[PDB]
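Student: A single structure is presented below for examination.
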Amino acid sequence: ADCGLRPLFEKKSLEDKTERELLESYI
Amino acid sequence: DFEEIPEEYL
Amino acid sequence: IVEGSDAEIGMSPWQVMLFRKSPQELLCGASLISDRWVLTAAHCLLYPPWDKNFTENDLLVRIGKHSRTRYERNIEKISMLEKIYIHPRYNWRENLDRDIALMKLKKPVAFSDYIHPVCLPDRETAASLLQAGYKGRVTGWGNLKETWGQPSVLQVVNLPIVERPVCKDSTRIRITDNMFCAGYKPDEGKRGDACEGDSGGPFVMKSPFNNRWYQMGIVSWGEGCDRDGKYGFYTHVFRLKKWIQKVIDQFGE
Ligand SMILES: *P(=O)(O)[C@@H](CCCOC)NC(=O)[C@@H]1CCCN1C(=O)[C@H](NC(=O)OCc1ccccc1)C(c1ccccc1)c1ccccc1
């Protein structure tokens, strides 16, 4: 529903320190 | 090593 | 988790600790998939070779935690189990095929900044993200080393999914389609693995299409921790989703 959207990160549009590593590996 | 938890849960 | 890092606060709000009531200790990881259902590895609850066979009353679920050992007053929520459900074709005798279980909570847990459910993948999610080289994230309070320490706080490590032939060639265990393996190769110069006590926790990925986190795997097994040329193996959540669906619509929220 709201699954998978973190209150302290996606909900406030803040990124955590290593999620960019994941997104750089996707393609 | 684990801190005591309230007895309501045990 | 070997060679990871301390989680940030609220980084993995679906993280659940399975906690043994007596003796008081960490039993495994787990994840929050709704306000009344928790996902884990079957072998956290049932594993005859080790004389493990927990009933509902033997454990508690601790949600919203960060510190491993401290009682995080006003942050964590401690929940009792209503009923445990193990996959009926879980193979504990040989290779932990279908290593998956659900636990229904006695009461709904309230969501907060620290407590929030992860998504479960649909077929397209799995097809697009479960590819060799794509990285997922594993989290847990398990051992920091194969043999020694223990962490103060939740640990995190990002690891790439490994080609199926490379997984198979690393092990003597029979690998099935219900499993996938992840970790760096020796030549890659990066390290990291799950270790004892991390089982049951989640391997998650963040879809670049909808910006949501999905739980693609469950920490299941590995030959030691962070050994060169070995890889961790995870239950493939999408392959077991029909079973998940069936128990939740027959019994749950
Ligand atoms: P979980 O209970 O935290 C998790 C540990 C994964 C992290 O890496 C160890 N799962 C396991 O420990 C499962 C539960 C049954 C044993 N099993 C294993 O993963 C076996 N691993 C093994 O014995 O490694 C030695 C070890 C492990 C941890 C710490 C120190 C030493 C695994 C296996 C055994 C033997 C050869 C290859 C693999 C296994 C897999 C499937 C069925 C049985 C045993």
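Note that chain B carries Swiss-Prot numbering, so the residues on display, from first to last, are 55-64.
Looking at the header, which is where the method is noted, we find X-ray crystallography, 1.8 Å.
Cβ from N, Cα, C; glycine included.
These came from Swiss-Prot, pasted as-is:
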MUTAGEN   B:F56 to I, L, T or V  Strongly decreased affinity for thrombin
MUTAGEN   B:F56 to A or W  Slightly decreased affinity for thrombin
MUTAGEN   B:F56 to Y  No effect
MUTAGEN   B:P60 to A or G  Decreased affinity for thrombin
MUTAGEN   B:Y63 to V  Decreased affinity for thrombin
MUTAGEN   B:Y63 to F  No effect
MUTAGEN   B:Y63 to A, E or L  Slightly decreased affinity for thrombin
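Give me the lay of the land around each of these features.
Tutor: Using a 10 Å radius centred on the Cβ of B:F56 (mutagenesis position) and all shown protein chains, the other Cβ atoms total 14.
B:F56 (mutagenesis position) carries neither a helix nor a strand DSSP state and counts as coil.
Taking the Cβ of B:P60 (mutagenesis position) as reference, no residue of its chain lies under 8 Å away while being at least six apart in sequence.
For B:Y63 (mutagenesis position), the Cβ neighbour count at a 10 Å cut-off comes to 13, with all displayed protein chains included. Under DSSP, B:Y63 (mutagenesis position) is assigned to coil, being neither helix nor strand in the three-state scheme.
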Student: Roughly how many Å separate the Cα of B:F56 (mutagenesis position) from that of B:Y63 (mutagenesis position), to the nearest whole number?
Tutor: 15
